Amino acid sequence: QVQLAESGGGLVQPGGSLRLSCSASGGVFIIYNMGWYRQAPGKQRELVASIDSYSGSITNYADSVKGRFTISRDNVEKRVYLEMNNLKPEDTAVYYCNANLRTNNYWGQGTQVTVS
Amino acid sequence: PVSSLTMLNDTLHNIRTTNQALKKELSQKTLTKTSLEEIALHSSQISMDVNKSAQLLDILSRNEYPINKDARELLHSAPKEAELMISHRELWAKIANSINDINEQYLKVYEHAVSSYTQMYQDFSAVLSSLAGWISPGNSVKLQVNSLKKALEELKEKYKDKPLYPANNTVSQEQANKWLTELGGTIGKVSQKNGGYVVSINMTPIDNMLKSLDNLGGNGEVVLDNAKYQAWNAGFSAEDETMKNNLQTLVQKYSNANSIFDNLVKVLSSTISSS
C-alpha cells in the first residue's frame, strides 16, 4: 500500500508561483501513473496535470493550466512535483496528488493553495 | 515551365529539407523525451508534403504531361523499393503511389517501431535509475526482489498492446512475419490480437531478468554474497545492452529507410527539373 503526502501549499499573490511536492512511501512508486487534482470551494473536483508511470514521458494538462503548471516525477527519491507559475485566483483550491494503476488508487491529504 | 512542376519541385526540396533535419534527431546517443517529439513533427510534415506532391503528380498524369526519354533514364536510379516503355500518365501514377507507399507502408513503419521501442526502453531506464533504492549494502547486499519484479512485470504489462507494427489495427500472418524478418526476431514477436496479428515488442530481455530474480530465492528481500551480486548485476546489465542495441538497430533501419526515401526524392526532383 502506498502512502502519499503533499507539501508546498500556502498563500501567494496573483502572478506568484509555488513548488507543489508529493512524497510517496510504500509500494512500487515507479509503476503508478501520477496525477494532481484540485477542488475549489463549492466547485467539483478537477484534474489539472497527469504523468504516466516509469520515465513519465506522456503528460497532459487542463486547458486552463497549460503553459503555467508542469508535472514531473522523481522515481529515485519517489516524489511527484507540480511547479506552478503565474498563479491566478481561480487556481485557489486544495491540491491532491493521486497515484493510479488500473483499479489501484492512492491519495494524499492535500495542501491548500490560496491566490489573492 | 509549368506551375504543377514548379510546385512539385519546391515541395520535394522541402522534403529533402525535412529528411536532413530528421537525420540529425536520429543520430544522438540519447533519444530523450523531446527526440520522439521532434521525430513526430518531421514525420507529419513529410506526410502532408508527400500528399501535396501526390496531388500534383496526379495532375500531371491525367493531363498526360510528357516524361521525356532523357528523364525516364534517371528513374532507373530510383531505389528498388520504389518499384520503378510505359505511358506518360501511367508513370506519373506509378510515382505518386510509389512515393506515398514508400512513406505509409515503409518509412512510417520504422518510425513507429522506433517510438514504440524507445518508449519501452525509456520506461526501463527508469527501473535502472531506481535500482539504487532496491539494493542496500552491508560483502553483503540486500535486494528488494519483490519490488523489482513488480516493476519489471508492470513494464511488460504496460507495453503488451503496444506493438512495433502495425501502429493501428492488425495485419495478416504473412504480413506480420514479413515485417518481423525485417525488424528482427529478437526485437519483435508476432502475436495474436483480436482476429489478426501484430509485431509485438519482444520482452525476452525482461523475461530473462524475472527468471534470474526467481533464482535468487528468498521470500521477498534477498541478501546476496558479493560474488552472487556481481553475477546478477552482470546479467542484468547485459540485458540492458541487449535492449540498448536492439534500439540502435531500429534507429539504423529507420535512418536507412530515410536515406532510401531521400534518394527517391533526389531522383524525382532531378527528373522534373529536366522535363
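Note that chain B is numbered according to Swiss-Prot, with residues 40-123, 128-181, 186-322 shown in order.
Cβ coordinates come from backbone N, Cα and C, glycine included.
Among the mutagenesis entries in Swiss-Prot is B:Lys151 to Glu, noted as: 50% reduction in hemolytic activity; when associated with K-154. Reduced to three states, the DSSP call for B:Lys151 (mutagenesis position) is helix. Counting only residues at least six positions away in the same chain, the Cβ atoms of B:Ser82, B:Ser86, B:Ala214 sit under 8 Å from the Cβ of B:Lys151 (mutagenesis position).
The Cβ of B:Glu154 (mutagenesis position) lies under 8 Å from the Cβ of B:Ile78, B:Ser82, B:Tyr301, each of these being in the same chain and 6 or more residues away along the sequence. Under its mutagenesis entries, Swiss-Prot includes B:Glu154 to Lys with the note: 50% reduction in hemolytic activity; when associated with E-151.
In Swiss-Prot, a natural variant is listed as B:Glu64 to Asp, annotated with the note In plasmid pINV_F6_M1382. Sequence-distant neighbours of B:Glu64 (variant position): residues of the same chain at least 6 apart with a C-beta under 8 Å from its C-beta are B:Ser74, B:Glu77, B:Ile78, B:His81.
Swiss-Prot lists B:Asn102 to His among its natural variants, and the accompanying note reads: In plasmid pMYSH6000 and plasmid pCP301. For the recorded site, B:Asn102 (variant position), the DSSP three-state label reads coil.
In this view, B:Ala136 (variant position) is surrounded by 16 other Cβ atoms within 10 Å of its Cβ, with every protein chain counted. In Swiss-Prot, a natural variant is listed as B:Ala136 to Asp, annotated with the note In plasmid pINV_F6_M1382.
In three-state terms derived from DSSP, B:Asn140 (variant position) belongs to a helical segment. Note on B:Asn140 (variant position): other Cβ atoms within 10 Å of its Cβ, all shown chains, come to 14. The annotation that Swiss-Prot gives for the naturally occurring variant B:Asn140 to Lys reads: In plasmid pINV_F6_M1382.
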Could you round the CA separation between B:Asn140 (variant position) and B:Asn102 (variant position) to a whole angstrom and send it over? 17
Nearest-integer angstrom distance between the alpha carbons (Cα) of B:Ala136 (variant position) and B:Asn102 (variant position): 11
